[PDB]
Amino acid sequence: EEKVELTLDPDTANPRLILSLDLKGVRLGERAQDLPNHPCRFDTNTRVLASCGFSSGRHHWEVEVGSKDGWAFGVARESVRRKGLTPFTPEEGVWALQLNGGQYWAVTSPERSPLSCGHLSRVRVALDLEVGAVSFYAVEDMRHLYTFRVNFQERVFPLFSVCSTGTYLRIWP
């Protein structure tokens, strides 16, 4: 329910990321940029949020994914830690799919869950704050990939992480 028009929040972006000027695309750069030290900025983890956070309702958006390893995306609670090295786990307030070692995974803790979904090109993220779910679909055939069940009780932001050079995420279109 309700396609949303998202832009990456440049006050959150870790200084090693390269954002697109239209605030849709993100990759990892070779060096930290000299960005201003905003309190909301991830100073260590390779993360950026969208500027829009959701308190209720059902929302969906699409993410164009690179073929090469080194990305994760989904949603984060607003209280996700910004300063210091924070584990990438549901307990630390991130719910995401990742591509690592040529395999797709739901980032569950304490063990990640391997998916057998085959090659991904674009992924729909559906957030339902009434039901308490974030779900991922392959856009081709809208095949269900994975749903995290969470009793979300703070604002939820779209989350992107790129931890290797040579891959990318882009909010589509």
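Note that chain A is numbered according to Swiss-Prot, with residues 339-511 shown in order.
Every residue gets a Cβ built from N, Cα and C, even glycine.
Taken from Swiss-Prot as is:
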MUTAGEN   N383 to A  Complete loss of substrate binding
MUTAGEN   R385 to A  Complete loss of substrate binding
MUTAGEN   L423 to A  Complete loss of interaction with GYG1
MUTAGEN   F426 to A  Complete loss of substrate binding
MUTAGEN   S499 to A  Complete loss of interaction with GYG1
MUTAGEN   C501 to A  Complete loss of interaction with GYG1
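This view paints the features noted in Swiss-Prot onto the structure.
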| residue | record | DSSP (3 states) |
| --- | --- | --- |
| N383 | mutagenesis position | coil |
| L423 | mutagenesis position | coil |
| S499 | mutagenesis position | strand |
> Out of these mutagenesis positions, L423, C501, which one has the fewest other C-beta atoms within 10 Å of its own C-beta?
Replying inline: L423
> Of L423, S499, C501, which mutagenesis positions come within 10 Å of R385 (mutagenesis position), going by C-alpha to C-alpha distance?
Replying inline: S499, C501
> What Cα-Cα separation, expressed in whole Å, is found between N383 (mutagenesis position) and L423 (mutagenesis position)?
Replying inline: 6
>> Tell me the Cα distance separating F426 (mutagenesis position) from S499 (mutagenesis position), rounded to the nearest angstrom.
In response: 10
> How long is the line from the C-alpha of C501 (mutagenesis position) to the C-alpha of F426 (mutagenesis position), rounded to the nearest angstrom?
Replying inline: 12
